[PDB]
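Worksheet: the structure to be examined is printed underneath.
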Amino acid sequence: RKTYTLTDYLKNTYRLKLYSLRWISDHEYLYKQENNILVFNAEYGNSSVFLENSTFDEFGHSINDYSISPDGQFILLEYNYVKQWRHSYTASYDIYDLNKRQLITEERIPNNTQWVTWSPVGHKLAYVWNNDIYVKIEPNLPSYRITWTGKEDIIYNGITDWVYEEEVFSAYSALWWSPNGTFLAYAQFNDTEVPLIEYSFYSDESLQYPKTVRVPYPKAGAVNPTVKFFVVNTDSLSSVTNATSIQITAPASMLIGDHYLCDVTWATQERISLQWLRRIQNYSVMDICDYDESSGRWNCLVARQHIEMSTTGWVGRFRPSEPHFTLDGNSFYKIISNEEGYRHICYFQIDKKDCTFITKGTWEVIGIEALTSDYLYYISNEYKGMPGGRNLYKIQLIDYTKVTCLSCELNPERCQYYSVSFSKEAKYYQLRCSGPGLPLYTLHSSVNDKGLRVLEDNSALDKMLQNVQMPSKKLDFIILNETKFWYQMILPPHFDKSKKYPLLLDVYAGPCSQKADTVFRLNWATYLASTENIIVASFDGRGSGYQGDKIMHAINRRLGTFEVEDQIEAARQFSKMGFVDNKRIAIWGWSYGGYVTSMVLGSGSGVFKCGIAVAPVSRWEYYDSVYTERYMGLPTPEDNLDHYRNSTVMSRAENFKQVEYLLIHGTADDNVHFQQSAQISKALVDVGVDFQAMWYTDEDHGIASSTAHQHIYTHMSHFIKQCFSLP
Amino acid sequence: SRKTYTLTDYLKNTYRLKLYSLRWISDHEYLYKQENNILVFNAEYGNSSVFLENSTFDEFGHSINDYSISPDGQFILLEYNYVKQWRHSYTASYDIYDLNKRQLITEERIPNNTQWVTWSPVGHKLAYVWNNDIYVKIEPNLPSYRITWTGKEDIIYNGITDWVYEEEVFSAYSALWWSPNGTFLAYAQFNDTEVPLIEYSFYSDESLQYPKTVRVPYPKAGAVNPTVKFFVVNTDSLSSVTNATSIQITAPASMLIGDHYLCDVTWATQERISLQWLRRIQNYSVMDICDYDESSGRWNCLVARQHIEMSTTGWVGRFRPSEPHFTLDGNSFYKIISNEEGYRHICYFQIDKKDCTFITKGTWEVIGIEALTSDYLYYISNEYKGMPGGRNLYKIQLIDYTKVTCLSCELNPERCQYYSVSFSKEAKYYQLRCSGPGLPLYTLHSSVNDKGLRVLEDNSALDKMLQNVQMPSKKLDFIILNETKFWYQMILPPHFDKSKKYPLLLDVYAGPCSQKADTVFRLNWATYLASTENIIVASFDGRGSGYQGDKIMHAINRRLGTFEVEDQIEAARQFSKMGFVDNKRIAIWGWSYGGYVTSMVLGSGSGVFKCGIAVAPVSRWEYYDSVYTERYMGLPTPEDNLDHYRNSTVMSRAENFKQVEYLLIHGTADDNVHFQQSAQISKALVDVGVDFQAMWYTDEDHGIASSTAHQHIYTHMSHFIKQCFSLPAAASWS
Ligand SMILES: *[C@@H]1O[C@H](CO)[C@@H](O[C@@H]2O[C@H](CO)[C@@H](O[C@H]3O[C@H](CO[C@H]4O[C@H](CO)[C@@H](O)[C@H](O)[C@@H]4O)[C@@H](O)[C@H](O[C@H]4O[C@H](CO)[C@@H](O)[C@H](O)[C@@H]4O)[C@@H]3O)[C@H](O)[C@H]2NC(C)=O)[C@H](O)[C@H]1NC(C)=O
Ligand SMILES: NC[C@]1(c2cccc(Cl)c2)CC[C@H](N2CCCCC2=O)CC1
Ligand SMILES: NC[C@]1(c2cccc(Cl)c2)CC[C@H](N2CCCCC2=O)CC1
Ligand SMILES: *[C@@H]1O[C@H](CO)[C@@H](O)[C@H](O)[C@H]1NC(C)=O
Ligand SMILES: *[C@@H]1O[C@H](CO)[C@@H](O)[C@H](O)[C@H]1NC(C)=O
Ligand SMILES: *[C@@H]1O[C@H](CO)[C@@H](O)[C@H](O)[C@H]1NC(C)=O
Ligand SMILES: *[C@@H]1O[C@H](CO)[C@@H](O)[C@H](O)[C@H]1NC(C)=O
Ligand SMILES: *[C@@H]1O[C@H](CO)[C@@H](O)[C@H](O)[C@H]1NC(C)=O
Ligand SMILES: *[C@@H]1O[C@H](CO)[C@@H](O)[C@H](O)[C@H]1NC(C)=O
Ligand SMILES: *[C@@H]1O[C@H](CO)[C@@H](O)[C@H](O)[C@H]1NC(C)=O
Ligand SMILES: *[C@@H]1O[C@H](CO)[C@@H](O)[C@H](O)[C@H]1NC(C)=O
Ligand SMILES: *[C@@H]1O[C@H](CO)[C@@H](O)[C@H](O)[C@H]1NC(C)=O
Ligand SMILES: *[C@@H]1O[C@H](CO)[C@@H](O)[C@H](O)[C@H]1NC(C)=O
Ligand SMILES: *[C@@H]1O[C@H](CO)[C@@H](O)[C@H](O)[C@H]1NC(C)=O
Ligand SMILES: *[C@@H]1O[C@H](CO)[C@@H](O)[C@H](O)[C@H]1NC(C)=O
């Protein structure tokens, strides 16, 4: 048989099939098959054509995406997609009347639109163009301008700035419609005093002079953006007068200093909840605000405030959790770390500070997935005590002891990692199994949790992989100080414990990272194992997530310490296993993992022959405020400046003499600025250490254009193969 | 068997070349720094006296970078806080020490961040540039007279050059020219208002949180150019109560019709200044000869004293029109000019007559006019043994052109085939500086009968050292192509056996008027590769190279990236045909223009070269500066030479790099050949899916010349060449 080759990985030869559906009610979903949109009845599996592919055969633009209005009356068509940062982009939009069969030609959505969204019910539109908000009541009618303060790189109304996009909301959107669309809530960010990161963009060969890209980006300790929050009533908008936006100000506990808006969740038609986080991210407050029908204002009663703090670290995994409100809005369920530091579901009454934990144990809840009148549905890693597995559970709102695992025993050898998609009122759910075996998508009914049918079993891919010498995956743990620390290994085919193999350590090791899991992947590690016979291992030490706060907070204010030492120790335990070749152990990572690779290579352990750092952080003062400060505090003498200075890659330059190093970075990286790698190379040069390097002209943090992606993986394969003496 | 010349020897300067750097102070005395002391030497008898004691340099606290004693010897200017800018420019702090009063001047001090400073040619007047304006000090202790008030960073330059004139026109930061006796101060003013800026990131020390963007007015080929104006101020009529009057000398109408440049300033007498102007299309230039008018206070450049210089086959001059050497009365001058056969020879002109008389001729060229007296003109040429790569001093009777004497040819013919000279203030004495093929030799001579006075430095110390080292040898010879000689040089390993097949590295420049094949003795990276690694390091001078006539030099006019590239490939073919070269192991490397030719050669698909290294290469001519590029390429317009600008890019050759091993190196703060150039090569390589090796150098400029980066690049490059040539490595403890 043949092996899974680099070409197979770079050309996507063996494709993973998915079953991406969009729910449209509590009994029907839409499914895009052969470019045509089908509407499926969930109970009987019968289909009808919703939108036939030929409809737009004369549109004249390639359509990137689509979005049907909740009432199914109109379809929004996305084209001219232009990527900005990780989540952002701009686009052109066209509106089609699905009943009249007419494209909207007057009062259109402008070109270079930043964000657009339908109301949760009906067909109102809200959009952001030139950093201002606009609302369309009817797709054929002129838009009402909501904001007038919009200014590129300065004022953002209803869109996020670089740092909130990346670190807080993981989205460009800063617009939140009320459940029935009466109100439109939005945030406004002000970057006036945020310093700019400047870098050269070379563009096409014809560009005579390079362009300087300038982005407001706050590095650790710098002046941060300010935020304001507003609510406009879209039902009282006028063609003759400018819109009235009511401001909801942050509480006094937050107003005394630098802070962030970290969550927006509507509770009812007249009740909105907001979470605010201090710049020192171990203290947060939730305001529960109500609309006053008689005054037009929004009252956040001090009696409905909920405080959340951490004595051992920061609040939340990456931010405070979102609340899941009951229909009356008088109570909510929220993931909170308990007295033992394990993240569990807490039940709050809006007027009561103390909550009741409805789950418990030495395992964590990952997310609350659906809340109904009788049950709360959640994902957790409780099953077989495996932190790297995922399963759906349901718990009875009137009896916490009434827990049922809905996914645990459906296909236990194939499916140990699930995600779920519930119908509009949770009558049905799609289970998405993603490992250890081939992905499996199934449809279920919540009536009595019974399987309806298999949506996608990846039989086509299984037929293909039967003729390929595929690698296997081992998931196990080592015991350190009477604590379990899990690892995974991508093992070559026909693996023999009596033979010795080179080993590559694939690192992330960031706070709340998890690199040891039950997910099935087709990646670079598949090629290295299948073709090159390299063991590709990953380890979750101190600072990794989903195992409790004693493990996750262990690196609080001390990045570049325990998580680094634990990767070295892991490799020691691996080498001192009879199938590893101690002379050929390598380490690699991208992003935070690039940082840990570099720290490991500069540690003087003598364990690693060689390593690759792709776009690494080198010093924490160069990275953004929101992420860095969460774990490190402020880079001031009064706070944590001493550890900011003690945890640089540069300080370890002399030790790189003991290793072969490949340093890679994209020149247009807006995230981990090229500066970071430019500072590593200069430190290496200053102590006279030889190393290998590669820059990627105009590539960002992803190094993801078709040609650069192919080049980096080809270049890296050569480096590893030469290090491991492979032909 | 003895030890070899190692990379460490090259990087740590283990074997040092001694020099004898002297400064003439009269027609019979020179100054020389020995044991940090300033010694004054009598040229005739070789006796010395101490001018300034080594210890005097320590009564200031700070370290002195350089010094400059005033012509009359009454004062000493002391340079400190030296901060490098471009190739020639820098800023610094200055202190003046009164040699008669034996005290440091502390009042009306030369300001910090001074751009340029110079004494008058006679006496002790000072002229300086601070914040892009000119200032004059009549007496070191007296307040300075502000000459200009228009100075503005990156916009108006008064008496200093902008980036492009410093690099390509004057090879200096200075744009100040004192009259022979210091009565007048002439200066240029450059205006960069509409010149676009090259912007690049500077990272600085690790403590800098946000990188800084460096912005420099830099005109790329075809872009808007700086404008120039020229002025003369009389320093003897300066007033404390009124602003100074600067008289403007305007360019002629033949230049004013379009874009142009000021390309030379040479004083003829106390009251006569000459200027040369060049059109943006550098095949036409005009010399104005301007006299001072006592009846007006102005400078009249009579139309009848103009001198036109043009070229039908290329550009004017080697890199610019030559400088004139005027006779004492200022009524005649001697100037290097290309003749009818295209060989550069000395022409004699009358200031009022258009036709000149060639005083030298032959299939060889004059390199420079070195001194002119009442009876003799002294010059350097490559006439001897018909060797373009050799250099010798000659003298000629101004009264009989056939009466030529070689003053250096036969002093030490096996050791000395490459000379430079330094004449005393009225040419009574001269220092000869021999720089190859043997060890450098410095000797003192008297011009009265060309009598050899004494040996100043024979490098005996270094000879003693190199006797215990297995040194490589140097072969200088030629190949015949189309009945034309093309010279080459080869750094050959010690105990060189012609019966073996050695690997070969081709060390390239190949720029217009380049000369890489010569008789100079060098201690460099090529010495290590030959001595230790047993690699032959060859260099070839093909079409476009200088000092052999215009048929060779102009052959690449409007066609850079053609003949000079093909000729390097052909050279290597002839080298692999020589029998002692291993055809499977031929590499090519080069910096700057040589980086460009390396890249073009590697992308040619010839199959001759296994591997190559391009250090800071030009990749496309539109990315390089106007003055250099346009000289050979014309304008990048459809009407002019855009088609060849597009046809001569490295990027267009990306697919062919599949056949070779490539190392691309570039400094991130290179203000000259912008990192952009290499960033465009790597993107082209990536787009066609070609693998290659790369290395950037954080905050390093075009020289990659800081102690640590210099050591790193040469170490990294040695490893690349050794792996390409299958040569073994050596482990080290740490
Ligand atoms: C998957 O298959 C399902 C079952 O076949 C589909 O559901 C069926 O949909 C149709 C149309 O939406 C419904 O048809 C008519 O229902 C009543 C009569 O109901 C009785 O007969 C049905 C069979 O004809 C049975 O299935 C029922 O159980 C029941 O015994 C009629 O009175 C309706 O008429 C009204 O609407 C029509 C328009 O279609 C007008 O023309 C009439 O004048 C009148 O106003 C419907 O015609 C049927 O009820 C429904 N059955 C069930 C059990 O759901 C389902 O739509 C399909 N899903 C997809 C996505 O394809
Ligand atoms: N910018 C943060 C981060 C990163 C990238 C590059 C370098 C470094 Cl040091 C960090 C890590 C956390 C990520 N994140 C944030 C929201 C919750 C889910 C999640 O996974 C995003 C990418
Ligand atoms: N910028 C011009 C040049 C160069 C550097 C790098 C790349 C390229 Cl393409 C060209 C070549 C000519 C040199 N020069 C100019 C003054 C006269 C004497 C001389 O030797 C200087 C450096
Ligand atoms: C978008 O741009 C195109 C091309 O310039 C133009 O024809 C079109 O009308 C624009 N669309 C809108 C909604 O303005
Ligand atoms: C933005 O903040 C600046 C100060 O950083 C302030 O002057 C300005 O008024 C603010 N703008 C808005 C729209 O709030
Ligand atoms: C709305 O606000 C803008 C900006 O302040 C102003 O130009 C416009 O005239 C206002 N319109 C009305 C009706 O107030
Ligand atoms: C939406 O909610 C608002 C506020 O409670 C209410 O006034 C309105 O009637 C609701 N609309 C619908 C369609 O129920
Ligand atoms: C939050 O962190 C700061 C900085 O370490 C500290 O002063 C404060 O005590 C912390 N809060 C809690 C409740 O631990
Ligand atoms: C284990 O305990 C020892 C002793 O306290 C300590 O040095 C080490 O860092 C601890 N952590 C792990 C995970 O080994
Ligand atoms: C050299 O010696 C002569 C005496 O013959 C003397 O007059 C002269 O000044 C001396 N010069 C120096 C610089 O020592
Ligand atoms: C130059 O700088 C030094 C150090 O800052 C200062 O003491 C001195 O006064 C300056 N000199 C002048 C002439 O301004
Ligand atoms: C510089 O040139 C600009 C035109 O490009 C002109 O407006 C300006 O006055 C000039 N300045 C001087 C001092 O020549
Ligand atoms: C000299 O020129 C400057 C700038 O134009 C002016 O400020 C100053 O008053 C002038 N000096 C005299 C003495 O006229
Ligand atoms: C210097 O030259 C000027 C101009 O010809 C003249 O006026 C002056 O007297 C000369 N001085 C000396 C010392 O020769
Ligand atoms: C100068 O160069 C241009 C462009 O090659 C040419 O057409 C012109 O005839 C030349 N001019 C002179 C003065 O020889």
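Sequential numbering from 1, following the chain as shown.
If you're wondering, the header gives X-ray crystallography, 2.3 Å.
Just so you know, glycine gets a Cβ as well, placed from its N, Cα and C.
Some features that Swiss-Prot has for this protein:
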- B:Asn47 to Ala (Swiss-Prot position 85): Does not inhibit dipeptidyl peptidase activity, interaction with ADA and homodimer formation (MUTAGEN)
- B:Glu167 to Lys (Swiss-Prot position 205): Inhibits dipeptidyl peptidase activity (MUTAGEN)
- B:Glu168 to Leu (Swiss-Prot position 206): Inhibits dipeptidyl peptidase activity (MUTAGEN)
- B:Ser592: active site, charge relay system (ACT_SITE)
- B:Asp670: active site, charge relay system (ACT_SITE)
- B:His702: active site, charge relay system (ACT_SITE)
- B:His712 to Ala (Swiss-Prot position 750): Inhibits weakly homodimerization and dipeptidyl peptidase activity (MUTAGEN)
Densest Cβ neighbourhood among B:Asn47, B:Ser592 (recorded positions), 10 Å radius: B:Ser592
B:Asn47, B:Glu167, B:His712: the mutagenesis positions whose Cβ falls under 8 Å from a chain A Cβ: B:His712
Cα-nearest neighbour of B:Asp670 (active site, charge relay system) within the listed recorded positions, B:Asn47, B:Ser592, B:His712: B:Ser592
Rounded Cα-Cα span from B:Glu167 (mutagenesis position) to B:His712 (mutagenesis position), Å: 26
Entries of B:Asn47, B:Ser592, B:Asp670, B:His702 (recorded positions) sitting next to ligand 14, with Cβ under 6 Å as the cut-off: none
Closest of B:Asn47, B:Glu167, B:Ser592 to B:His702 (active site, charge relay system), Cα positions, recorded positions only: B:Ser592
Neighbour count (Cβ, 10 Å) for B:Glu168 (mutagenesis position): 19
B:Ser592 (active site, charge relay system) and B:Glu168 (mutagenesis position), distance between Cα atoms, whole Å: 14
Protein Cβ atoms within 10 Å of B:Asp670 (active site, charge relay system), excluding its own: 21
Cβ under 6 Å from ligand 10: qualifying recorded positions of B:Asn47, B:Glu168, B:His702: B:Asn47
Which listed residue (B:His702, B:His712) has most other Cβ within 10 Å, given these are recorded positions: B:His712
Listed recorded positions with Cβ under 6 Å from ligand 3, out of B:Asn47, B:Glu167, B:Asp670, B:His712: B:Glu167
Cα separation, B:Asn47 (mutagenesis position) to B:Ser592 (active site, charge relay system) (Å, whole number): 46
Set of same-chain residues at least 6 away whose C-beta sits under 8 angstroms from B:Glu167 (mutagenesis position): B:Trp86, B:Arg87, B:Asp625, B:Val627, B:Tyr628, B:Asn672
